[PDB]
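Below is one structure, written out as structure tokens; comments come after it.
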Amino acid sequence: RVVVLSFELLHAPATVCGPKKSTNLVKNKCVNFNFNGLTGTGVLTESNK
Amino acid sequence: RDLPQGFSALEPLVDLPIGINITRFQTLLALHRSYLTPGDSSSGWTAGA
């Protein structure tokens, strides 16, 4: 049995992708972060917002 | 009749990665085969106001 996977990089939005990384969520300490593609560096704290 | 005077901000509903080139659109209306109210006797299609 054979399966040939093949992939199109065409002009419509990119739409199939491999599974994204995730980690535990530490608080009250200085860290780097990525949230859903939002990157930064900071102390993360529970919001009143 | 008419739109009401006042300010109102529409919220995001959905966002579809569909890639198609739209240039035209059309509305879809309900046509009732029969009465707007049970127990009329008039023939053929109707629409509510």
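By the numbers in Swiss-Prot, the shown part of chain B spans 214-262.
Cβ atoms here come from the backbone N, Cα and C positions, even for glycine.
These features come from Swiss-Prot:
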type	residues	note
VARIANT	B:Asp215 to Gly	In strain: Beta/B.1.351
VARIANT	B:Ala222 to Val	In strain: 20A.EU1
VARIANT	B:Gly252 to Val	In strain: Omicron/XBB.1.5, Omicron/EG.5.1
VARIANT	B:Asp253 to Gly	In strain: Iota/B.1.526
VARIANT	B:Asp253 to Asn	In strain: Lambda/C.37
VARIANT	B:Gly257 to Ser	In strain: Omicron/BA.2.75
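The separation of B:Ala222 (variant position) from B:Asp215 (variant position), Cα to Cα, is 18 Å. If you take the Cα of B:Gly257 (variant position) and the Cα of B:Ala222 (variant position), they are about 40 angstrom apart, rounded to a whole number. Taking the variant positions B:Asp215, B:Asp253 in turn and counting surrounding C-beta atoms within 10 angstroms, the largest count is reached at B:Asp253. Of the listed variant positions B:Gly252, B:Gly257, the Cβ environment within 10 Å is emptiest of other Cβ atoms at B:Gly252. On the backbone, the CA of B:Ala222 (variant position) and the CA of B:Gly252 (variant position) stand 42 Å apart.
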